[PDB]
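Working notes for the structure below.
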Amino acid sequence: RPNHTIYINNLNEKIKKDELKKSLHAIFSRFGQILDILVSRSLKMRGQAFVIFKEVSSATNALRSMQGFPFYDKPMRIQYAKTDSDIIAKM
RNA sequence: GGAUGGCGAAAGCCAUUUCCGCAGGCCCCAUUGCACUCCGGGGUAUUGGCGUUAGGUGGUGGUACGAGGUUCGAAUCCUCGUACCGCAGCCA
Ligand SMILES: [K+]
Ligand SMILES: [Mg+2]
Ligand SMILES: [Mg+2]
Ligand SMILES: [Mg+2]
Ligand SMILES: [Mg+2]
Ligand SMILES: [Mg+2]
């Protein structure tokens, strides 16, 4: 089911944070406006990223487009998030 | 952190240190993991800096003391330098 936030995983853990977001914003920013991209390299967050678009139509489209797209030698696996990203909910 | 020395009852502050450790470098093991304050672990390198909230320059706000101005005089308001705390970046 739909969500303002796509969740990517199977991302190269080697890529540094700031360098990762750049590229992610570079790719997804074209499927529509992005409210933010969340990235952390914790023991449980690495490899995963939370892209937050501003309109569901963006996430959903970006989802069908990029699923499996090569990224630093690793097919991006994406799917909606499980829950409205903090900012979204409030709004 | 330790240990030793200095002023102290202490706290704290200074110092030395082929005791241990931290951030930067380089390799390594582990994790496929729905989060929104962060946060796995190890080896080697280790001059300098620092001490577990653990490196730095220049910059923004704060806190402190100092100086110049304001002022009859200021404890007010102004700007400035210095130390430190949280910020961002950048560099290690
Ligand atoms: K020493
Ligand atoms: Mg001691
Ligand atoms: Mg002593
Ligand atoms: Mg001491
Ligand atoms: Mg290191
Ligand atoms: Mg004065």
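For chain A, we keep the numbers from Swiss-Prot: what you see runs 7-97, in order.
Per the header: X-ray crystallography, 3.0 Å.
Backbone N, Cα and C define each Cβ position, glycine as well.
Features as listed in Swiss-Prot:
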- A:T11 to V: Abolishes RNA binding (MUTAGEN)
- A:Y13 to F: Substantially reduces RNA binding (MUTAGEN)
- A:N15 to V: Abolishes RNA binding (MUTAGEN)
- A:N16 to V: Substantially reduces RNA binding (MUTAGEN)
- A:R52 to Q: Abolishes RNA binding (MUTAGEN)
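What Swiss-Prot annotates, mapped onto the structure for a quick look.
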residue	record	DSSP class
A:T11	mutagenesis position	strand
A:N16	mutagenesis position	coil
A:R52	mutagenesis position	coil
Around A:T11 (mutagenesis position), how many other CB atoms lie within 10 A of its CB? 23
